[PDB]
Amino acid sequence: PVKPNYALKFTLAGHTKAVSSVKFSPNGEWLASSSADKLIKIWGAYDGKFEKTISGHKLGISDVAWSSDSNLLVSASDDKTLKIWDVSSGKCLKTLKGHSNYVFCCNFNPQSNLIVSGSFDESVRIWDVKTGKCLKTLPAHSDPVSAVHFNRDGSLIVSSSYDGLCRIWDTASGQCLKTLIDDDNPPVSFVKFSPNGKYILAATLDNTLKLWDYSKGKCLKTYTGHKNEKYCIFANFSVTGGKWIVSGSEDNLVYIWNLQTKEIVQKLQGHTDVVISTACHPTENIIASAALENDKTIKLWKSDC
Amino acid sequence: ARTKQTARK
């Protein structure tokens, strides 16, 4: 497919402050969103129907992530905790305590027995899902940790930071295996592994996305043209149809690039504030996007490819 | 925090 043809299907209203993160459940049925309003909301992925509000954090939430079972959710909050939730009941099952400042980012491993978190306290923590105990505290960075993500089998973690670094960690040992550096050292605002685990996609606050072979320390692709100088905006690989890179942007648009050619293939217009977060549906050509305070909505878009 | 700007240039 030359280009996708994403078109607006639903606008989901409900959050009372800026939205921070949206994530589709692994089985595709649900979208979860988090907000500065201290709430998590669950929505139907296909009809955009509000399902429920999940509450309990004492301050704003910066990120949410789903277990492989599509029922457990973890949230990362400014109240210095993460919470694990049973989405079917909406109950908090446990509170993960240990970070000394805002928890900014979180993720389950594929096995879904561990959670990784990054914090303004400059550490990465690895948590036991069953006991709620902190297993390891990694002295990962020298400034706030903007993203943390497990690779395809959970053996590795990638972390990014305002300190300008991306680091690859061995999960089992907590050892740093690789540090990626840029001579001009821009803050790294987001990172994640490619679906195949071989690459990392890293956002820096100089309006640039970069695809790296981290083992070789080699940058393979750069995606530009969007606006990203201020916020930690999520980016994604879209793999259900055409192979795309998808990101939010500080000009209120969703950008979509051809992964190989690096060309912008679509820009999705409709939000009225910074698109802080986007997510790609696991099986369908569906994107969820979410925006800041002037907007406060989540949009669902659908493409033929 | 994510909804606020917290980074150096």
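For chain A, we keep the numbers from Swiss-Prot: what you see runs 30-334, in order.
Structure method, as recorded: X-ray crystallography, 1.9 Å.
In case you wondered, yes, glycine gets a Cβ from its N, Cα and C as well.
Experimental mutagenesis at this site is recorded by Swiss-Prot as A:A47 to E, annotated: Strongly reduced affinity for histone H3. Of all Cβ atoms in the shown protein chains, 22 besides its own fall within 10 Å of the Cβ of A:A47 (mutagenesis position).
While the structure shown retains the original residue, Swiss-Prot records the mutagenesis experiment A:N225 to A with this note: Loss of interaction with RBBP5 and reduced ability to stimulate KMT2A methyltransferase activity in association with RBBP5 and ASH2L. Classification of A:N225 (mutagenesis position) by DSSP places it in coil, neither helical nor stranded.
Taken residue by residue with DSSP, A:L240 (mutagenesis position) is part of a strand. Within its own chain, A:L240 (mutagenesis position) has A:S223, A:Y228, A:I229, A:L230, A:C248, A:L249, A:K250, A:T251, A:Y252, A:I274, A:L288 as residues 6 or more apart in sequence whose C-beta sits under 8 angstroms from its own. Record note (Swiss-Prot), mutagenesis A:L240 to K: Loss of interaction with RBBP5 and reduced ability to stimulate KMT2A methyltransferase activity in association with RBBP5 and ASH2L. The unchanged residue is displayed.
In Swiss-Prot, a published mutagenesis experiment is listed as A:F263 to A, annotated Strongly reduced affinity for histone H3. Significant decrease in interaction with KMT2A. Using a 10 Å Cβ-Cβ cutoff, A:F263 (mutagenesis position) registers 26 neighbours.
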Proximal but sequence-remote residues of the same chain as A:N225 (mutagenesis position) (Cβ under 8 Å, at least 6 apart): A:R181
Proximity to chain B among mutagenesis positions A:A47, A:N225, A:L240, A:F263, where any Cβ pair is under 8 Å: A:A47
Separation of alpha carbons, A:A47 (mutagenesis position) and A:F263 (mutagenesis position) (Å): 15
